[PDB]
Amino acid sequence: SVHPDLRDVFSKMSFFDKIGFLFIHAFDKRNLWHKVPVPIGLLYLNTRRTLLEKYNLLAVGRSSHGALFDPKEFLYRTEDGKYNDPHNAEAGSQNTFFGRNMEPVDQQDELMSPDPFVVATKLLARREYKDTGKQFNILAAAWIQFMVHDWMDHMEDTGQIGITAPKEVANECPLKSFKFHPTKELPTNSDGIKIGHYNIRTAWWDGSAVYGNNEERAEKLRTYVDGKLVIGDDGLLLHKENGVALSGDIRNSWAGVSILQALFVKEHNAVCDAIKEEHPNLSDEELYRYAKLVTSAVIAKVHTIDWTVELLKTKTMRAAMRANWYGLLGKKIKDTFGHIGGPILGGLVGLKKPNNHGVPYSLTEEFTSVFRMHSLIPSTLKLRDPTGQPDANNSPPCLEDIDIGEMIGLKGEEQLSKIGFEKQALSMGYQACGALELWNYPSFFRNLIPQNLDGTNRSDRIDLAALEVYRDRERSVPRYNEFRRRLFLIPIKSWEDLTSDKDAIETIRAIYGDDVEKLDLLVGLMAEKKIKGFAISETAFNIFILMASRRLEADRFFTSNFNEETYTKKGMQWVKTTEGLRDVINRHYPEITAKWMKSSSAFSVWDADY
Ligand code: HEM
Ligand SMILES: CCCCCCCCO[C@@H]1O[C@H](CO)[C@@H](O)[C@H](O)[C@H]1O
Ligand SMILES: CCCCCCCCO[C@@H]1O[C@H](CO)[C@@H](O)[C@H](O)[C@H]1O
Ligand SMILES: CCCCCCCCCCCCCCCC(=O)O
Ligand SMILES: CCCCCCCCCCCCCCCC(=O)O
Ligand SMILES: [Ca+2]
Ligand SMILES: [Cl-]
Ligand SMILES: [Cl-]
């Protein structure tokens, strides 16, 4: 039968949705979807995706009456993300509402319940350091922040509020209190959801972390010759006199992200060289437009079939992510004959029309919440010598341990300037990142300098762990158990359902009591027992089934305009022949690649034996 908490929604479903639900629920009740052979696993995922697309896409703000335009007149990715969706010129652009995956839950009377500092101190603060083994390295951790920089940032109110640590835990808090800005609340003037928040980044997967979020930023980064972007002679980003990096989105960053931005600047410039060689007479503007299309597609491809495949290290997930990109008919057929069939057989990429499933494209409040993965950052970075004698392990030899707190923000840019690209990248490649588990949140995040929009330092330092828990509540995102119910997942009845870590359970009970409905989303996501091979929780993964597919399927430039006319022949060939981050690093840094990158993926610890 059907879980009691899901009986109501089940009874209201259409016959076809009832069938899909009973199929997935049969596996879920026995925790079986990830324990079956690949074909049944894929059917499960596709079925779950179809249900999420129907029940978990909610508009924020009025949907009708988008600004009028012809897509044939906009065959490029605009500086602010406008003019993608023919029916909604503003969809995916800078300064638009975050959508929702679920109806908001008002928590305005419980923003401090339980206390954010108590949560941060007792449940999140790093104790014994936990890492991912060989599965996922520090480049993988930098990569995902690099994507967040592409995707999402919430507009802030101009006023300030503050939180003070209670006496029970103050002695263990690096900060005793801190100030920050509330999330800006805007009226939707719509019949549905009444209050929304604005995304100040472009929600389209458009390489905006490299290119900028609007025309005013984008102009600052260009050489205006041959379509190219500015880069230093050391292969690192240039800096303004105030110490801020010249790149697309540089706010609240660190050295690991800066090297990826520099790498993709070189990628963009190399694409410019290649296209100009085939088409000698293109202007700077035309070359920039084509190269941005190519580089943003390379980024989406590397993320989809390389980064995600190492994050979710199972057979079913490698097949699923490759199917989203290439289709179930596979790369050879896709590359030779183009897109065949629908989203399953031919993939999301190269669909003849974009598909938003009836709801204007946006990234969502919940997508923000499940991407809060600050525990991926290790406490220290082991620097290695790119030209050292291979050690006892045949690794490059160790040079010194550096506190990763010294590699963050403006001071991090200074330290990176003394270390250089090769040493930073090699060192990050050879070290595991942190695991997404409880008690694994870096101490330097507990007394962090946050930045203004323009990248400059704020004087009010923050306890990020405490602030994150506060933000989810402030933004009306359902807490862990309700969040699961809204995704058609079986809720916990007791703490034992969540994890078998006895120490975790005892600490959770001391803070939340026996009220499973009180458990914060972030705490639940970190605590949840993980599927073998999964670096993330199943709960987070469910938001991603829907939203990662949506980033590709809703975008004209991954679908109707993913072709030679739009990208150029050479541009399309560049995307088609690039399979992962290894290919990009090999292009610009073949020496450290040949000497030290032994793993097939550049996201594995580089001496992994696969
Ligand atoms: C050392 C590196 C990092 C620093 C210094 C940093 C810092 C910050 C800061 C200061 C905020 C804003 C807090 C607020 O005002 O609400 C933030 C938000 C956020 N961060 Fe990080 N972070 C880092 C790494 C990462 C990583 C690895 C991820 C993984 C995806 C990540 C994901 C996010 C997300 C999803 C948000 C919320 C954005 C929003 O509210 O729209 N960050 N981070
Ligand atoms: C073991 C083989 C059982 C047959 C599986 C049918 C269950 C899936 O159900 C179907 O899923 C489709 C997407 O996968 C949806 O389009 C349909 O609405 C849903 O009914
Ligand atoms: C019964 C075994 C074969 C079932 C496989 C067919 C399921 C495909 O199902 C289709 O998937 C699409 C794309 O993902 C969904 O958008 C559609 O709603 C559904 O028609
Ligand atoms: C003998 C069992 C083997 C498993 C069978 C797998 C074949 C199913 C794949 C075809 C899916 C149908 C595609 C629908 C349209 C589309 O989205 O492309
Ligand atoms: C062949 C049909 C099955 C297709 C199922 C699609 C499953 C997509 C899973 C997406 C997981 C992405 C997790 C990484 C985070 C992200 O990119 O948003
Ligand atoms: Ca973007
Ligand atoms: Cl393939
Ligand atoms: Cl491709």
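Please read every residue number as a count from 1 along the shown chain.
Any Cβ shown, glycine's included, is placed from N, Cα and C.
Taking a C-beta cut-off of under 8 Å and a sequence gap of six or more, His149 (active site, proton acceptor) has these contacts in its own chain: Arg201, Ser208, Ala209, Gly248, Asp249, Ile250, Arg251, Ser253, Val257. Residues or ranges marked as active site, proton acceptor in Swiss-Prot (evidence: sequence analysis): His149.
Sequence annotations record features per position, and here Swiss-Prot assigns Ca(2+) binding site to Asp150, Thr202, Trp204, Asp206, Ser208 based on experimental evidence. For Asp150 (Ca(2+) binding site), the same-chain residues 6+ apart in sequence whose C-beta sits under 8 angstroms from its C-beta are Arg201, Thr202, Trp205, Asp206, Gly207, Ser208, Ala209, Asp249, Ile299.
Long-range neighbours of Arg475 (heme b binding site) (same chain, six or more residues apart, CB within less than 8 Å of its CB): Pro104, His154, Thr183, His197, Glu365, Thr368, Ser369. The heme b binding site annotation in Swiss-Prot covers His154, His374, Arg471, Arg475 and is backed by experimental evidence.
Annotation comment: Swiss-Prot describes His303, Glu591 as hexadecanoate binding site, evidence class experimental evidence. There are 11 other Cβ atoms within 10 Å of the Cβ belonging to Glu591 (hexadecanoate binding site).
What Swiss-Prot notes for the published mutagenesis of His268 to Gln (Swiss-Prot position 276) is this: Reduces oxygenase activity 3.75-fold. Counting only same-chain residues six or more apart in sequence, the Cβ atoms lying under 8 angstroms from the Cβ of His268 (mutagenesis position) belong to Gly207, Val210, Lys228, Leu229, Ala291, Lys292, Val294, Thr295.
The Cβ of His303 (mutagenesis position) lies under 8 Å from the Cβ of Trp143, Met147, each of which sits 6+ residues away along the same chain. As a published mutagenesis entry, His303 to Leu (Swiss-Prot position 311) appears in Swiss-Prot alongside the note: Abolishes oxygenase activity.
According to DSSP, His303 (mutagenesis position) sits within a helical segment. Experimental mutagenesis at this site is recorded by Swiss-Prot as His303 to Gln (Swiss-Prot position 311), annotated: Reduces oxygenase activity 8.7-fold.
Under a cutoff of 8 A between CB atoms, and with a sequence separation of 6+ in the same chain, the neighbours of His374 (mutagenesis position) are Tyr441, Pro442, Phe445, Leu464, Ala465, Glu468. Here Swiss-Prot describes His374 to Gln (Swiss-Prot position 382) as a published mutagenesis experiment; the accompanying note says: Reduces oxygenase activity 7.5-fold.
Reduced to three states, the DSSP call for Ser549 (mutagenesis position) is helix. Record note (Swiss-Prot) on the mutagenesis of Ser549 to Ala (Swiss-Prot position 557): Abolishes oxygenase activity.
Here Swiss-Prot describes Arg550 to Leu (Swiss-Prot position 558) as a published mutagenesis experiment; the accompanying note says: Slightly reduces oxygenase activity. For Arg550 (mutagenesis position), the Cβ neighbour count at a 10 Å cut-off comes to 27, with all displayed protein chains included.
Mutagenesis annotation in Swiss-Prot: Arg550 to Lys (Swiss-Prot position 558), described as Reduces oxygenase activity 5.5-fold; the structure shown retains the original residue.
Quoted from Swiss-Prot for the published mutagenesis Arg551 to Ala (Swiss-Prot position 559): Reduces oxygenase activity 250-fold. Taking a C-beta cut-off of under 8 angstroms and a sequence separation of 6 or more, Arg551 (mutagenesis position) has the following same-chain neighbours: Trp205, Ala300.
Quoted from Swiss-Prot, the note on the mutagenesis of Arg551 to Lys (Swiss-Prot position 559) is: Reduces oxygenase activity more than 100-fold.
According to Swiss-Prot, the mutagenesis experiment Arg551 to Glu (Swiss-Prot position 559) carries the annotation: Reduces oxygenase activity 71-fold.
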Within 10 Å, the Cβ with the most other Cβ atoms among the binding-site residues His154, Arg471 is that of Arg471
Sparsest Cβ environment (other Cβ within 10 Å) among recorded positions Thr202, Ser208, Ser549 belongs to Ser549
For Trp204 (Ca(2+) binding site): intrachain residues, at least 6 apart, with Cβ closer than 8 Å: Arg77, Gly81, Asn84, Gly92, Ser93, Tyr361, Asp555, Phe557
Which state, by DSSP, holds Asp206 (Ca(2+) binding site): helix, strand or coil? coil
Among recorded positions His154, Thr202, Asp206, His268, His374, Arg475, close to ligand 1 by Cβ (under 6 Å) are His154, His374
DSSP-derived structure type at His154 (heme b binding site), helix or strand or else coil: strand
Determine the Cβ neighbour count for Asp206 (Ca(2+) binding site): the number of other Cβ atoms within 10 Å of its Cβ. 31
Please report the distance from the Cα of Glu591 (hexadecanoate binding site) to the Cα of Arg550 (mutagenesis position), rounded to the nearest angstrom. 37
Additional residues surrounding Ca(2+), by Cβ distance to the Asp150, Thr202, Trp204, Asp206, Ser208 centre under 8 Å: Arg77, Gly81, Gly92, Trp151, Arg201, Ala203, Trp205, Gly207, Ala209, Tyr211, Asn213, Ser296
